[PDB]
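Structure first, commentary second.
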Protein chains: 2
Amino acid sequence: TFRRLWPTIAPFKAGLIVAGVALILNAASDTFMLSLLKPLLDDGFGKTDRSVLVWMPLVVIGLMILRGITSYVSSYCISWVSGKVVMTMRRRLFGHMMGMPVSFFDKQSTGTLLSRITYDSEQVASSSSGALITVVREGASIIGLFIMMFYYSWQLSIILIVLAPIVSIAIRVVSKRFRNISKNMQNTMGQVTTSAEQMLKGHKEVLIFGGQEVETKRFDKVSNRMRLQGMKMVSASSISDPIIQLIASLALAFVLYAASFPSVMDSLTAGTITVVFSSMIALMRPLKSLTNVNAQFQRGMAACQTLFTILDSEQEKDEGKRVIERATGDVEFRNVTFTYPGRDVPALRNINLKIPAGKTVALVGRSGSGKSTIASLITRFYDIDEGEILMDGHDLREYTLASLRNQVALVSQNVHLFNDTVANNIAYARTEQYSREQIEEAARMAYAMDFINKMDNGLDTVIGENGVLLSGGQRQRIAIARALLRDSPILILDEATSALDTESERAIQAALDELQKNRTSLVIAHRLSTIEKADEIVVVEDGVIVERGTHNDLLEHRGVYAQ
Amino acid sequence: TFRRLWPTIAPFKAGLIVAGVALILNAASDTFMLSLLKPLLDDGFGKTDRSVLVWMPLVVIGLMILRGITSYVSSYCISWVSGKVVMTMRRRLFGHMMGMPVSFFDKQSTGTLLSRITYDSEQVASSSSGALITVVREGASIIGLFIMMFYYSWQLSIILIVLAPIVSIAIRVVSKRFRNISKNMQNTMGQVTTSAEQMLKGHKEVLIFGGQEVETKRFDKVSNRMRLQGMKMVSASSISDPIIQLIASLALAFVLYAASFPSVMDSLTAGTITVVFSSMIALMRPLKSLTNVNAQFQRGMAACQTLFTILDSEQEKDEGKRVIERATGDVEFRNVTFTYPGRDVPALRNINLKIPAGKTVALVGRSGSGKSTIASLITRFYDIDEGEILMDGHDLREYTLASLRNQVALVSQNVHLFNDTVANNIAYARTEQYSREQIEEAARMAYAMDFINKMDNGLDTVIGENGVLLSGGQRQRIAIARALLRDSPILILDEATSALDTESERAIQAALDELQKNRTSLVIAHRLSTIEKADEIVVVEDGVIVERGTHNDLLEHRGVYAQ
């Protein structure tokens, strides 16, 4: 309808101009091909000229080569534009996609948004370009064919050129009728498919009550309804083209009957009627396809509207102002109420968890209460509804978001690795500011240089997708070195199962826990020997604060520590 | 390929034969159309015999009417086969689909299986039937047009007929080239899209670890690769058509060159060469689809293979022989080793849990420790790996699953309904064996009389989806009535909500009490009132019975009763 992706086309318009020129010249090539007929039939195969037949094979092969060359060039130079705007659209949408908060990736999954990166973006320039190609080529072919009509036979030129828009209208209303009946009937077909959907929704409560025999009879009736619906749908679909063919055949018969009159006859040669008839037959495909121009132009821009709404949404709120260099001081929580997104149930009560500087605070929960939820707030993934976290004696909403996530470091076994090299991965987003020797020695105090050696190249190898495939413990052995290099003010550690690295990876996490000896540690781990070693322990459950003290002090009302 | 759908299509053969005759007539409704050209020019616009031009409009309009009528009749009569071979496939893949264990409905989704009901089965009748509407029409049009050429010109028909398979082979090899390069470049493009997916996947990592400028640079250099890849794919797809057009145009020029190479040529009238060249270009469309038909026949049979493997799998192991009536003997778990299917972690240890007859046995599993998974053993939703459930003093393996599951009435607030009437829903699968008065009073002792009377037509009211739409507890109020109509020796009671929204009903729990007046009732619940009422209590966590006793006795040791 009304699209403002044209600025993204605005510098890339030379490709459009070249494609349009090549396409109108393709239409002219088709016109000249059809123009070839009259000398062949009138001069060539009528009067035995014998030179016409000599030089026509050459020009027809030349014109077919001209059709081929111009079609290939037009397709290449329109897909150049459809690639150079899809690339720009992908770049912009990707930027605003990584801009937006984590809630956007949730409730949508990482598979759909990829389709909105490649599927929707392709349709943006595979239905608009697919509309421009038609409206130019087959829209100017009609003009060329009517110029043929004016040139070679003016007598019936008037009759078919006045008749043609009426035929276009006929095809338009027939297509509209087909579209309407198909739409309403397709809604009905879905409305009966939901019956099968419900029937297969419970395979339970059919085996229990023992109703297999009854549950096929009803499905037999539903299948019969579906069959009748499908037969009516095909009838409606395959009556459309026949009636169109009949109304256009009335035009063909009208032209031929008009030719009966003496005045139009005897001025037109045997070849002239030939070219006008064959051209009229050729007119059907452009005349039919021009009507569906708006259809395809509203199947590419329609998806583009959804893509724009994805683009035009709001990035995460960044009213923060105070960049914090290093948050070594105490971190305090203050009457913070958080609600998980998409749910009215708050997963967090009014929580006051205070993290002492350089100390350990450990959360032990197997219920899935939200130990990860509280881990989210300190990194400001999901924001805070009411209350405040005095981060080194200052609110998060005062702190800039980039600075805040520069302070914190989240270590886990679900760590994702980019398609980079190992050296650029350890010093991620700061490899310019961190040296190679720093990365190496950081890996060394992170006691993780072993597997780094054991692959092909070592200090400069790829850590890419479908490449080395480090185990979860080994990926965490990269992750600990990341925060070790970065000198994170806060190191909120997670944990999962480990075998043959419980001896290693955890006692190496002593080396990250040397940064616990140097910095705070909001450890989220759920089972380890270090859990009892943890200085301060909280056992927060169902989003509720439960108990505060060391494990021996915590053993009082404790009934879950046993594991 | 090798398909045994023909047993399914055999009774629907007359429709197929009529469709074949109709498509043959449709193809012959092009050869006569082109046949009328010769007198229209040779006897018409050449030697001016007006009478030929007088009758020509009538015959062309009649022939187009014949084309339309026969095409519509063929489309109908190839939908009475495509509407009754898809129907039998749907029905026969329905009985053997709902007879399979619920592990099918795990490891899968209802939407996917519905797609295997509607879309996948529609391909079987729209690609394997699309290989019959196409091959017999466009294979008959070829024969008709060659017979035309032979009739009107014995001389250049031989040059066109031997030449035609060469052009067909050219089309086939070009299509194979396109297919190969397209599949390869599309696989590489997929290899790029998984990179895009991984960068989208680690959203949290890019947010937390630092800036996103390097991430945008990465996506710039991956979108450049995507754009170049797409341009090359389009280059292949575009250059497919011109080379075909050229290798056919050289045949066109060959025909025209041979149209005067010997002196015996040029004995053909203008109308005749017109007919032959119109039929030559006509040949392109059938000859460009007869080669492509095998792809459609292997795109409909391929999905039929998916349907066949879904159908041909196995239903429950039905080795039991005896039918217990009312299970007055106690149900009893004895040294049963069960594991959640799809996982190696055993959700059940070796559990010995006798259920005293006519006695309530409640269990509290708010840890999420597969309490519902214990509700599945007696119903045999997931089969027991090893060990015997000592049913009624005997083993359940000796009992028929259809009969055994009738001896269990599973009652839950997530109960599934149908598109039937509320009476039959009260007596589902057994409405013939239970009268309307029995249903009426059964609902009354269930305290379901009030609402079902407040609906449209009392007990005659339809309970269909998007109809009356009883609420959750109100939906429970029907399942309980289903259980009161006997068919309920054993009552594994779900009670998932335990949410007294409007105090529930005053007699929801009282209706269950009337249900639990006698009979084994292995109660699943979170309602502390029912646990207080419960006689035997087995609290379960992490797939093991931690305790057995009564309310105070079990309160004394451990206890999550604090909730």
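All residue numbers given for chain A refer to Swiss-Prot; the residues shown span 12-574 in order.
We read in the header that electron microscopy, 3.9 Å was used to get this structure.
Cβ from N, Cα, C; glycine included.
Feature annotations, courtesy of Swiss-Prot:
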BINDING   A:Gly376, A:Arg377, A:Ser378, A:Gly379, A:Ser380, A:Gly381, A:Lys382, A:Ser383  ATP binding site
DOMAIN    A:27-310  domain 'ABC transmembrane type-1'
MUTAGEN   A:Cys88 to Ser  Does not affect ATPase activity
MUTAGEN   A:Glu208 to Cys  Exhibits ATPase activity. Forms intermolecular cross-links
MUTAGEN   A:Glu208 to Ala  Does not reduce substrate binding or nucleotide binding, but decreases ATP-dependent extrusion of substrates. Inhibits formation of outward-facing conformation
MUTAGEN   A:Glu208 to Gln  Improves basal ATPase activity and increases transport activity
MUTAGEN   A:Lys212 to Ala  Does not reduce substrate binding or nucleotide binding, but decreases ATP-dependent extrusion of substrates
MUTAGEN   A:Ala270 to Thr  Temperature-sensitive. Loss of lipid export to the outer membrane. Significantly decreases ATPase activity at 42 degrees Celsius but not at 30 degrees Celsius
MUTAGEN   A:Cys315 to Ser  Does not affect ATPase activity
MUTAGEN   A:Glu506 to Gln  Lacks cell viability and does not support growth. Can still bind ATP and slowly hydrolyze ATP, but becomes locked into a closed dimer conformation
MUTAGEN   A:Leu511 to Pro  Loss of ATPase activity; ATP is still bound
MUTAGEN   A:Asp512 to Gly  Loss of ATPase activity; ATP is still bound
MUTAGEN   A:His537 to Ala  Lacks cell viability and does not support growth. Can still bind ATP and slowly hydrolyze ATP, but becomes locked into a closed dimer conformation
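Projection of Swiss-Prot feature records onto the structure.
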residue  : record               : contacts (Cβ under 8 Å, 6+ apart)
A:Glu208 : mutagenesis position : none
A:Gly376 : ATP binding site     : A:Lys382, A:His537, A:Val550, A:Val551, A:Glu552
A:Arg377 : ATP binding site     : A:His537, A:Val571, A:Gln574
A:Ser380 : ATP binding site     : A:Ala358, A:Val551, A:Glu552, A:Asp553, A:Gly554, A:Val555
A:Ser383 : ATP binding site     : A:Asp505, A:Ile535
A:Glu506 : mutagenesis position : A:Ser423, A:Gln424, A:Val534, A:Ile535, A:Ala536, A:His537, A:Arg538, A:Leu539
A:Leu511 : mutagenesis position : none
A:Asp512 : mutagenesis position : A:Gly484, A:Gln485
Proximity to chain B among recorded positions A:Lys212, A:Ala270, A:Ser378, A:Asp512, where any Cβ pair is under 8 Å: A:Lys212, A:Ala270, A:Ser378
Top Cα neighbour of A:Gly381 (ATP binding site) in the set of mutagenesis positions A:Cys88, A:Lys212, A:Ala270, A:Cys315: A:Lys212
Residue from A:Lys212, A:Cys315, A:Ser378, A:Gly379 whose C-alpha is spatially nearest that of A:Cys88 (mutagenesis position), among the recorded positions: A:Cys315
Fewest Cβ neighbours within 10 Å, where candidates are the binding-site residues A:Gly379, A:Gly381: A:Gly379
Position of peak Cβ density within 10 Å, selected from the recorded positions A:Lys212, A:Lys382, A:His537: A:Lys382
Additional residues surrounding ATP, by Cβ distance to the A:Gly376, A:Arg377, A:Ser378, A:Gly379, A:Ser380, A:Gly381, A:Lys382, A:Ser383 centre under 8 Å: A:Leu374, A:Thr384, A:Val551, A:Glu552
C-alpha spacing of A:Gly379 (ATP binding site) relative to A:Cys315 (mutagenesis position), in angstrom: 40
C-alpha spacing of A:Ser378 (ATP binding site) relative to A:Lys212 (mutagenesis position), in angstrom: 29
Cα distance (Å, whole number) from A:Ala270 (mutagenesis position) to A:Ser378 (ATP binding site): 88
Mapped DSSP class for A:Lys212 (mutagenesis position), helix or strand or coil: helix
Rounded inter-Cα distance in Å - A:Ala270 (mutagenesis position), A:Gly379 (ATP binding site): 86
Cβ-Cβ neighbours of A:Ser378 (ATP binding site) (radius 10 Å): 13
In three-state DSSP terms, the structure that A:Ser383 (ATP binding site) belongs to: helix
Helix, strand or coil at A:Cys88 (mutagenesis position) [DSSP, three-state]: helix
Least buried by Cβ count (within 10 Å) of the mutagenesis positions A:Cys88, A:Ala270: A:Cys88
